[PDB]
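A short worksheet on the structure shown next.
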Amino acid sequence: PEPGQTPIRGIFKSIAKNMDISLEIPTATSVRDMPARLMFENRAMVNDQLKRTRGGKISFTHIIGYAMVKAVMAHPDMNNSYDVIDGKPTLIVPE
Amino acid sequence: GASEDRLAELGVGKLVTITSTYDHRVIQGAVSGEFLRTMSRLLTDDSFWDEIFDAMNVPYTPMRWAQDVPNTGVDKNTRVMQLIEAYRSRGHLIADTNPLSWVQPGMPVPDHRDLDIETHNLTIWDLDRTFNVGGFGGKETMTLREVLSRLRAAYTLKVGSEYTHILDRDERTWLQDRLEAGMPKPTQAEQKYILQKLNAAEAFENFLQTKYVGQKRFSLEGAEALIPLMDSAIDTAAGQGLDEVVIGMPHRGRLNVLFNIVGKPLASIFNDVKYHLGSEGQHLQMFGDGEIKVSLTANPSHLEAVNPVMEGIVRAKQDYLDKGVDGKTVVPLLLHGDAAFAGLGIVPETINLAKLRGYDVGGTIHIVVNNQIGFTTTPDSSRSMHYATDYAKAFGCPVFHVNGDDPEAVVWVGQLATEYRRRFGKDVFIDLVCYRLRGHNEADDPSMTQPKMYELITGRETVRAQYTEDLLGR
Amino acid sequence: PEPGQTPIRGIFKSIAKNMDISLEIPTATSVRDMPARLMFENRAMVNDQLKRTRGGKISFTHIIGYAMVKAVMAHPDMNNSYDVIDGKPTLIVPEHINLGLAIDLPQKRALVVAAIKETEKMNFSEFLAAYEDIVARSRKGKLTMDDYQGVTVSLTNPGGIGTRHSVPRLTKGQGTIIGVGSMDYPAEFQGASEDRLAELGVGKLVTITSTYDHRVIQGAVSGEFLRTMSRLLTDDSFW
Ligand SMILES: Cc1ncc(C[n+]2csc(CCOP(=O)(O)OP(=O)(O)O)c2C)c(N)n1
Ligand SMILES: [Mg+2]
């Protein structure tokens, strides 16, 4: 009964530590499938302009990432967090 | 494991699944659901894609979300044909021809909804469906995506063409087939040759503005692609085995033309009288064994008065050579300004002589340096025509509108226009869409009368600098 | 480094407290997509009868809610819960099926769970009346403390806003929470015409989830429960 044992060190120790602390956050997940056809088409038009101009390519994560920022501004509750301030449960509203 | 055509017949679209994992102590499920709904709506929203395209400088309208149209009696193949005609006739109305992101207030805008696939009851869902195209591109069937790529390459990039008003079927089909064959991919050697001509054009402009006084009136800054445009036409004429090119032009860029086109030495130019005298020179081609004489005609400050005189000079030289109907080996290259071309009546009065028995010279190559201004007057007060070069449609002649900040497209247009003149013996019109960097004279702030236009002009890269950075980027 | 700080108070403090306590329940989730076409058709026939008679409209949550009660009676393990009685792990078998409805209340928004009690002795008309009584009193602030207690099983509908499915949290005292997802077509069919879809035979679906306490409910039982719900939604006797 002798498997390999190697201590977790460095950045991997920090990831593992944060995953242990994450156990105190009661989470739920929402799942939604979205039509992506128009994204494929319009991303291709932007990249075709760039290949003919000064190069560069935009990704799907750039578009979704920007849509995510517009959505957080339309629904600000998504940018808030929980913490125990002054021994009480409190809502943290970032700047 | 399915084929793309079978999926296109059903209308199966691509998806993305997005999740939201949240702290339930401060965020509720309904809020998380609303957040994901807004993300889905944004990815298919008109305003969202307008904002992205504006930021990335895509001078085209994005594709719009729509539902796949229900199967009623309506046939789509005959409507694909109507879309092909619309692009051939009016595709120049949405072509990337203006180096400025400028729309002149005061000028009326024609409706061109016929260029949108939604007007012909077609959507993004038809892009990968096959249609009957009636011999378009030499094919019987094609996908709507292939139809749009061919139509976009031919009619909506840096060259906007006007040719469907031509009555003769053979001449109209020659232009159609060459424009739909596309603009060839330029070689590295070709790209370096264009960069050398642009270096020469800008080096001369900087010498004139800094070593001499009172030359802001005569600046070519903003229209430096005129040098490789004129060189392209004269070089193409030398390859055709022709004998001479006679130039008629106003003051703007005259000393630049004398040094880089006519070939006069710097000592001979520098010793406003020079801006009205005539000159003679020679043009040899770097990639060939052809030679051609180049002449410049004398003219007064009265704009466009040189037009009839210059035509007569050409006819006299052609009559002395006497080579018959298949001759016409003295090419008239006539330069204009956009305000003067549209406004002065001598311009169409002289073009009316082009096919007449005693006045025919085999066609004239017209270049309009369209800098979208005339002293302090904008096109909304200069003409009742959509484009400055619209007298061409009266004489049944083709027009090529080209972006002055794309020197590859400018040299291509110069070659095609000179090829058209040798084959059909008619006038050809090149509208070089550029801008004027300085004011009309030395003591003139152009922002006094046109502040909004000069927000886009002041502090932008030159055509040379922009082209170098563009080549390095791709 | 100064963000807004505001203490959580009232009903929101109670929700946050219960979410902290929920961390002690080891849960698993089962996901199943069910044909919803017959539900669309037969719900339309009931609502057409009502618009021509004395008004009223039934919802998809009324039908799914009643199917859920029939399914809990066919699989009773889904109504049980875990607790530490006498210092030992024990199985709690309730006397009734008290269906907790997650109603989203307006602020002066907060999600609260009110219970429809003794659902195992009701037919559809009695179930519909009891359901509407709870939603009516919640809209006029006339719920008592007894309405929030005794919940044995819960039902939430994230599908109303268009969420496909969710992995929700389970509150202490219950054994399972059922979630009802979006009854739209999948995203790949959301731009298609109705005649092209009718030629293939594409039907509407509903995704239903079951998040359960694994200490007292096993995965096979949770899967069987969702199978019975799918069978009921397309069953002759049920309609
Ligand atoms: C027949 C005639 N009328 C008026 C003038 C006065 N004038 C000199 S330049 C100019 C404007 C020229 O505009 P445009 O043709 O666009 O040329 P640009 O200076 O923009 O190249 C005018 C009106 C002139 N030189 N000749
Ligand atoms: Mg001008």
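Numbering of chain C is taken from Swiss-Prot, so the residues present carry the numbers 100-207, 211-341, in order.
Every residue gets a Cβ built from N, Cα and C, even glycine.
As annotated by Swiss-Prot, active site, proton acceptor applies to C:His316, with the evidence given as experimental evidence. Cβ neighbours within 10 Å of C:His316 (mutagenesis position), excluding its own Cβ and spanning all shown chains: 13. Reduced to three states, the DSSP call for C:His316 (mutagenesis position) is coil.
Swiss-Prot documents C:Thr258 to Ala as a published mutagenesis change and attaches the note Loss of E2 succinyltransferase activity, but nearly no effect on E1 dehydrogenase activity. All protein chains considered, the CB of C:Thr258 (mutagenesis position) has 24 other CB atoms within 10 Å.
For C:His316 to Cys, Swiss-Prot lists a mutagenesis experiment annotated as follows: Loss of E2 succinyltransferase activity, and 2-fold reduction in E1 dehydrogenase activity.
Quoted from Swiss-Prot for the published mutagenesis C:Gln320 to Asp: Slight reduction in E2 succinyltransferase activity and in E1 dehydrogenase activity. Counting every protein chain shown, the number of other Cβ atoms lying within 10 Å of the Cβ of C:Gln320 (mutagenesis position) is 13.
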Of these mutagenesis positions, C:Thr258, C:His316, C:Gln320, which are close to chain B by the rule of a Cβ under 8 Å away? C:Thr258
For the C-alpha pair, I'd like the distance in angstrom between C:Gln320 (mutagenesis position) and C:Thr258 (mutagenesis position), rounded off. 21
